[PDB]
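Structure first, then comments.
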4 protein chains.
Amino acid sequence: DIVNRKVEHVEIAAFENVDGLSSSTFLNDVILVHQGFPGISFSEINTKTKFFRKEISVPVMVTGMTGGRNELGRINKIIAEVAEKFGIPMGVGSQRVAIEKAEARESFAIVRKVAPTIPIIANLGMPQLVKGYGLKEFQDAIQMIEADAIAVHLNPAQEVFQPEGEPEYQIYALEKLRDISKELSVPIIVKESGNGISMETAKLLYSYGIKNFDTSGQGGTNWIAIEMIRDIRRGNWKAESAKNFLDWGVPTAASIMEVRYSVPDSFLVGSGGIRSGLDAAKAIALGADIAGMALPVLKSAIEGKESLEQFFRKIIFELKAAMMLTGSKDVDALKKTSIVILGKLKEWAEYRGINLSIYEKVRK
Amino acid sequence: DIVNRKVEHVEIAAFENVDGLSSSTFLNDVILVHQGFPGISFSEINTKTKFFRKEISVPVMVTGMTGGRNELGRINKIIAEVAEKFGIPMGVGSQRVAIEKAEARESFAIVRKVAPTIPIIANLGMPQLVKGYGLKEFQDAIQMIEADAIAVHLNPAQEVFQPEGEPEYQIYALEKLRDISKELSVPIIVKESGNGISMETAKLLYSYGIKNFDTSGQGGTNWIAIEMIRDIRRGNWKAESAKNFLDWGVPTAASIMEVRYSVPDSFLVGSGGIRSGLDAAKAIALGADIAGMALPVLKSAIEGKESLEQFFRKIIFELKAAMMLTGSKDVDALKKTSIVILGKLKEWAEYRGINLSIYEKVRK
Amino acid sequence: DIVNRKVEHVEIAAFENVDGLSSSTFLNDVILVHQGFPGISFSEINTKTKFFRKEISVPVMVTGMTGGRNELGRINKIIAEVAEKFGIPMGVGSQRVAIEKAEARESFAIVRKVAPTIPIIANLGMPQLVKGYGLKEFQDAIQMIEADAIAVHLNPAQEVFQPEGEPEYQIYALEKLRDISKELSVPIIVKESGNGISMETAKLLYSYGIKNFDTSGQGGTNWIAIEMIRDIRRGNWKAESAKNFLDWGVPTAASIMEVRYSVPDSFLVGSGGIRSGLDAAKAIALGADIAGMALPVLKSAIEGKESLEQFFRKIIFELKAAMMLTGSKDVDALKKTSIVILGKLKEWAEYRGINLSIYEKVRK
Amino acid sequence: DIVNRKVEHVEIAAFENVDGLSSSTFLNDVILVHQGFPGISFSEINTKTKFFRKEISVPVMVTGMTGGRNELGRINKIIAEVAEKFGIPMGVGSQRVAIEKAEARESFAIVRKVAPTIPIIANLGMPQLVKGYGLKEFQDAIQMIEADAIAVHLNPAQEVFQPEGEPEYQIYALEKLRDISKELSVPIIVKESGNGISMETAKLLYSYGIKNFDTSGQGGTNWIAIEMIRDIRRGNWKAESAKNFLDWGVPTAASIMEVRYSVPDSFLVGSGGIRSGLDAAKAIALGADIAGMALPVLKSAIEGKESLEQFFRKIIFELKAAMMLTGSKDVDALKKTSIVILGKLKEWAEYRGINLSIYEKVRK
Ligand SMILES: Cc1cc2nc3c(=O)[nH]c(=O)nc-3n(C[C@H](O)[C@H](O)[C@H](O)COP(=O)(O)O)c2cc1C
Ligand SMILES: Cc1cc2nc3c(=O)[nH]c(=O)nc-3n(C[C@H](O)[C@H](O)[C@H](O)COP(=O)(O)O)c2cc1C
Ligand SMILES: Cc1cc2nc3c(=O)[nH]c(=O)nc-3n(C[C@H](O)[C@H](O)[C@H](O)COP(=O)(O)O)c2cc1C
Ligand SMILES: Cc1cc2nc3c(=O)[nH]c(=O)nc-3n(C[C@H](O)[C@H](O)[C@H](O)COP(=O)(O)O)c2cc1C
Ligand code: DMA
Ligand code: DMA
Ligand code: DMA
Ligand code: DMA
Ligand SMILES: [Mg+2]
Ligand SMILES: [Mg+2]
Ligand SMILES: [Mg+2]
Ligand SMILES: [Mg+2]
């Protein structure tokens, strides 16, 4: 019933009120400057971009979500087969459960069966690095789905409020991670889980050789909220404490700036409450290399394959519309299109010593 | 039934909820400084100003709206005959439909019949320049109403979400436009359609010899909203994507600043959600040479001639009041009266590198 | 029935919704810094201050309001006899009506009968200076109540929307005013009427020898609103235009700054929506020499003598509390106590080039 | 029935609507930067800190509240015995009543009986120093509970609106306080009472040798509100005046900055509307040495011992969570962890000349 937590996560995320609960992406404060004369035609817009060694159709990825059981695997199947069809990369949920129990291995292995060509991304938790995971468990997760990269997740917020949570993040784990990167065939992405990557955390990770980040800021799926609900449900007293932390974290937009600024040469996924292609566009324009999505993908896949195919169409169209309307012929042009940064995001950046002049240069 | 789109545009704009829907002019953030001692009498205020080669009574124009059918032409008739009476210039709707079908030619030609002296402004769409329009179609549109100028419209936003939309804006079209200006007897205005002119777009247009701009920013008629409604109505899936773009664009006030700043010597109409003579006053004060109106004129003309005559009286009075209360004896004095720029418009201008010092100089 | 407008003004102001209607003082944005150790006792706080040649008990005045009829004069009687008792100066309403009709002379003359010692301030409208008033009409108004000063009022906003309004403010009127000051035995105050004095207006007035100003900014009695109501009532079409100007003007707080800054050595009444002793305190602290009130005094006087005596007690106490809690032993100490300027007032001051450094110096 | 005021204070504070009534801590504007990789384990977080000569378990204190009667003493008993159990320091309510009546001495003396080891802090009012309290009354208060320090309270705000209030704060009282510190065996803390310490007040107190401050800013228990309620209840006319001052004071967060900045080397309690361990965390991070609480401790103690034990667990956990999620191994690390200062708090600090650069340095 670490597999029970797995179904509870999906069940709450999908059907309960946790999307952006008391949180904010700050994407509100980002405005793409409209170009009344785009200088391009809609049909010649090229959404292709690179994702490590492969090429992907759209600068969007599905980030890690689930696995560890049947109904969980058949979700992963729906996601993967559609992701394949659209040429967009897919992460899988934490593979811990598949390392601990061989029955859960199938619900992850299905992904590569049904999606042979797209980038697939493994997933293990940072806490497990403190609790005696090493080179072989990583290679396990990797070869189990023939992953093109592995995502190690940061979730100290969640672990703290989780009823069975493991809030251990000793510096030792980074020495280990860095050694494991020596021996690994594929690159590592470090990703948060709804609470965002600060420039301190980015710089630290970078100092240990981490080059790929996934922001996962607040404003999307509220993981403190999900554990709060699990806490309420067990009459665990932590529930009320969690309530005080519902807006803890770096908002996604702020995280994107923070990471891009503190480690310019990084490969950067901008995720955490990306809900439309416009949001994807803003995130990329703001500094991300690719935009990441979880929850809305889950909600669609639960409704069935074509429901999700319609979702990706809507996202892709939206993105292309933002590109069109900024005169951005391809992903590179979008990355350097004109933006306005307003309100709280501005105040944030200024206080954190993010120089708006030198920032415009770093993003391009 | 490109004529059907023409009636549907009028029918939605006039009777459905699209005026400023999730959009904003930012005119809110503009404050005309009250002068307790004006230094003038109300009766000596002179609202006269030049409009290319003619002189107009008020620094206000009715911008292009409709034509292509009977009930559409009898609207144009009401507008034009009232515009004439008040000595205010009038643009007509897109003349594409009249180029394609000779029956629609009457609904445009009526305008010059009933309004012999005021500036009348022709209208063709930018996409048509990529789709084989040229010198002769322009001269057609012009001589068809004995136009004093022709407005070429930017509507990539609209075209994108339009169900039958043509979102093609290749750079070629500007090379063509620039050549057509060589041969044309009247000047060209480039205008947007509810989404605004950025300083990048202004500068580009200017580099092709365009000197007359009509901002048409967001915060008035929401053209994305109108197409969304047409999409909902056809059960076209684009409807929901459109919903995400309802606040896409440059707000009018911001656009005025952007144009005036990036191309100081421009002749500049400030339009997009101008609803009162106070709005007109702000737009002029802010940097516009003349203020532009569409939707409220439509709504009045639909109610009848005198309903619209009362409207122009209200607008004029309001304008004169703002002039009086700023001690502005004439349109020139208004253009350099004292203002305050606040809130989001300030943040916008700062981020976009609009120097408030050097701006005050350019508008004065 | 210029006497009828007099009754209607009181009747609307007193019983209808016009106090701060869509307007704002910006006093919100002014904060008096609390001193946990004041350094004084409440009982030793000295509220005394000078008012031209006289001394007054409190740095507060009742500004001009009414007269011209019986029920209007018996209001002036209640106000005056209470003002006398409290040693606070009182302005009277416009004396135009008393110049035009000798029956109205009594409703003004009563004031000096019942208030022999306090400063009484005469009142005439600026428009009348263009319409043939001069030295003798001024001396009339003065000697009619043995005034210690005369207030000439600026009301171009009001006159514009007034149904029988006279919006004439030629520069000639200042040449005349300046000559009339030559021959007058008492000083002149120029005051606005709900719409505030800008720094341009202040400077202009100053260049004609005017040294005493009464801000009367927006956020209090909305005089555009009052005339709008009169308009609605006569089915006058101006009603709707007025509605668009409901928030026209300089907010009181801004006006105080603007005047103090542009003419440092001025004697300055801060009025326009002063509703509590805290408001009075903020206004003085901000830069006013004395605080001015109209509407709330009217409303109390209408309820009877003791109702108004209780009002002045409440005001005085409130003021003293603010003085106590800022460690301000007397009016001078309050004028230089510590403040915070926030929000929109700050943005206003910055845009209008009011240097916050050099401002803090000027207000001391 | 100065003991009646004691019962009324508790009875209103506890059961009526006065917590943060029209007031604000500004803690909203303080954001602790989330660290996705903390670099520590939750279990190795050390919350210990020094409190004068003693060491305390948590950087939190219960600030002074009550005493003077039986049901008041049995509250003090519950608080103290729990405070003891958790190793957190406790202040007692004003000991005036125990100096005046020997029956009230028991309700204070109980505290040291049931809490032998924790720091206990005496309490006397600043007004009593002008009304002939001296060395011996201080030593009385101290030895009556074997206090480790004495808090003298600033409450001019309260005294002003109190029906039986004594608003006397002559400078003389500081000369006296300073002399009394000569002869006293324990240190003196100066604390406010819901209205905050300004940098002027801090500097003044410091110039008289005061080194320990307790901010007690607005946004928590509204003492003006409490006296307002007492006023309403006695039909005292001051009630309405009080209403106008409900948001008078320095917001806690602002006060913390102001004190830390004006007197860097101070020992500083940050109190006034601290309601969660997150609030405690923010206050310490911001500049406080320890966080202070009153009202929520009262409310729990009223419900019984274990209700309050649960409360302290909740607070401690919350605090440790904030520490964890900022990678703060101990109280010192938290004091120098990364923050963002936004909105009104930023505007406040800027206007008050608090240099954000030189501030970041002072807080570490
Ligand atoms: C049901 C669900 C389970 C998830 N589980 C995982 C996990 O196993 N590992 C992980 O790194 N991310 C996990 N995520 C977090 C996402 O990858 C993502 O970083 C975060 O939810 C923010 O994106 P969103 O707001 O678009 O969902 C999960 C999200 C959802 C909705
Ligand atoms: C019913 C209607 C039809 C319009 N059609 C056209 C068009 O043919 N060509 C064009 O350049 N502008 C067109 N406009 C846009 C206006 O000229 C104007 O730029 C825009 O609506 C913003 O102004 P408003 O908010 O005052 O309406 C149309 C507006 C309306 C309301
Ligand atoms: C009923 C009434 C009549 C007034 N008439 C006059 C007038 O005769 N002359 C004048 O200078 N001010 C006049 N005032 C304006 C006030 O002196 C004051 O400047 C303005 O009302 C703002 O103050 P308040 O908001 O505290 O009323 C009048 C105000 C009221 C309420
Ligand atoms: C019932 C009650 C009585 C209090 N009485 C005292 C007092 O005797 N002396 C004092 O210095 N502080 C007194 N306080 C004020 C607190 O010590 C504290 O400074 C203030 O309430 C702000 O903290 P809070 O918002 O956490 O309650 C009292 C607070 C409460 C709730
Ligand atoms: C958002 C996120 C990281 C979800 C997985 O949490 P978990 O603690 O259930 O993962 P694991 O199975 O690694 O404990
Ligand atoms: C606001 C605006 C430009 C309306 C005309 O759009 P359209 O696409 O119907 O014009 P055309 O007839 O040129 O296609
Ligand atoms: C607020 C104010 C100035 C009221 C008097 O206006 P008015 O135009 O009735 O005065 P007058 O009697 O001078 O015309
Ligand atoms: C918040 C606070 C200081 C409460 C005690 O006030 P009080 O005036 O009842 O105290 P004392 O007993 O010293 O008069
Ligand atoms: Mg886990
Ligand atoms: Mg078109
Ligand atoms: Mg008049
Ligand atoms: Mg007391």
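Shown for chain A, in order and in Swiss-Prot numbering: 3-366.
Determination method: X-ray crystallography, 3.0 Å.
Any Cβ shown, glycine's included, is placed from N, Cα and C.
Per Swiss-Prot, the features are:
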- A:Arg7, A:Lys8, A:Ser96, A:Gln97, A:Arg98, A:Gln160: substrate binding site (BINDING)
- A:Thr65, A:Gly66, A:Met67, A:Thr68, A:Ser96, A:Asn125, A:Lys193, A:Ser218, A:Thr223, A:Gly275, A:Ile276, A:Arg277, A:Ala296, A:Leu297: FMN binding site (BINDING)
- A:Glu161: Mg(2+) binding site (BINDING)
- A:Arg7 to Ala: Does not affect the proper folding of the enzyme, but it shows significant loss of isomerase activity (MUTAGEN)
- A:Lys8 to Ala: Does not affect the proper folding of the enzyme, but it shows significant loss of isomerase activity (MUTAGEN)
- A:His11 to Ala: Does not affect the proper folding of the enzyme, but it shows significant reduction of isomerase activity (MUTAGEN)
- A:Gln160 to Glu: 10-fold decrease in the catalytic efficiency (MUTAGEN)
- A:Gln160 to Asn: 150-fold decrease in the catalytic efficiency and 2-fold decrease in the affinity binding for IPP (MUTAGEN)
- A:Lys193 to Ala: Shows significant loss of isomerase activity. Binds FMN with very low affinity, but the global structure of the mutant has not been altered by the mutation (MUTAGEN)
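Within the same chain, residues at least six positions away from A:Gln97 (substrate binding site) with a Cβ under 8 Å of its Cβ are A:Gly69, A:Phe110, A:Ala124, A:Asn125, A:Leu126, A:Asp142, A:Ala143, A:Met146. Filtering A:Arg7, A:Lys8, A:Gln160, A:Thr223 by Cβ distance to ligand 1 (under 6 A) retains the following recorded positions: A:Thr223. Rounded to the nearest whole angstrom, the C-alpha distance between A:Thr223 (FMN binding site) and A:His11 (mutagenesis position) is 11.
Each residue contributes its Cα atom, and for A:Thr65 (FMN binding site) and A:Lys193 (mutagenesis position) those atoms are 9 Å apart. For the recorded positions A:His11, A:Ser96, A:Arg98, A:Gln160, A:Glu161, a Cα to Cα distance of within 10 angstroms from A:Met67 (FMN binding site) holds for A:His11, A:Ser96. In this entry, A:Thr65, A:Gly66, A:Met67, A:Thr68, A:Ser96, A:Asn125, A:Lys193, A:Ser218, A:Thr223, A:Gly275, A:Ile276, A:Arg277, A:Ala296, A:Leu297 make up the residues listed for FMN, with the farthest two CA atoms of the set 22 Å from each other. Annotation: A:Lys193 carries the greatest number of neighbouring Cβ atoms among the recorded positions A:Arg7, A:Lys8, A:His11, A:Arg98, A:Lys193 [cut-off 10 Å, Cβ to Cβ]. Here substrate is bound by A:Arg7, A:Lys8, A:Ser96, A:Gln97, A:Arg98, A:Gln160 per the record. The longest Cα to Cα distance in that group is 17 Å.
A separation of roughly 23 Å, to the nearest angstrom, links the Cα atoms of A:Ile276 (FMN binding site) and the residue listed as 'Mg(2+) binding site'. Under a cutoff of 8 A between CB atoms, and with a sequence separation of 6+ in the same chain, the neighbours of A:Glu161 (Mg(2+) binding site) are A:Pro129, A:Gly167, A:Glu168, A:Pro169, A:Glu170. Among the recorded positions A:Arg7, A:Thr65, A:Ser96, A:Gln97, A:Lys193, A:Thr223, the residues whose Cβ lies under 6 Å from any atom of ligand 5 are, in sequence order, A:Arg7, A:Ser96.
Long-range Cβ proximity for A:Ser96 (substrate binding site), meaning a same-chain Cβ under 8 A and a gap of 6 or more residues, is found for A:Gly66, A:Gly69, A:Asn125, A:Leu126, A:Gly127, A:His155.
Counting only the Cα atoms, the space from A:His11 (mutagenesis position) to A:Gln160 (mutagenesis position) is about 12 angstrom. Checking the binding-site residues A:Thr65, A:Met67, A:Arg98 against ligand 12, not one has its Cβ under 6 Å from it. Highlighted here would be the recorded positions (A:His11, A:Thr65, A:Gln97, A:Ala296) whose C-beta falls below 6 Å from ligand 8, but none qualifies. Less than 8 angstroms from the CB of A:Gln160 (mutagenesis position) sit A:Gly167, A:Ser195, A:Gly196, A:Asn197, A:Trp225, A:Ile226, A:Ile228, A:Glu229, each of them six or more residues away in the same chain. Candidate binding-site residues: A:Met67, A:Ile276. Fewest other C-beta atoms within 10 angstroms, A:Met67. Taking all protein chains in view, 30 other C-beta atoms sit within 10 angstroms of the C-beta of A:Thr65 (FMN binding site). The recorded positions shown are A:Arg7, A:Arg98, A:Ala296; of these, the one with its CA atom nearest the CA of A:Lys193 (mutagenesis position) is A:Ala296.
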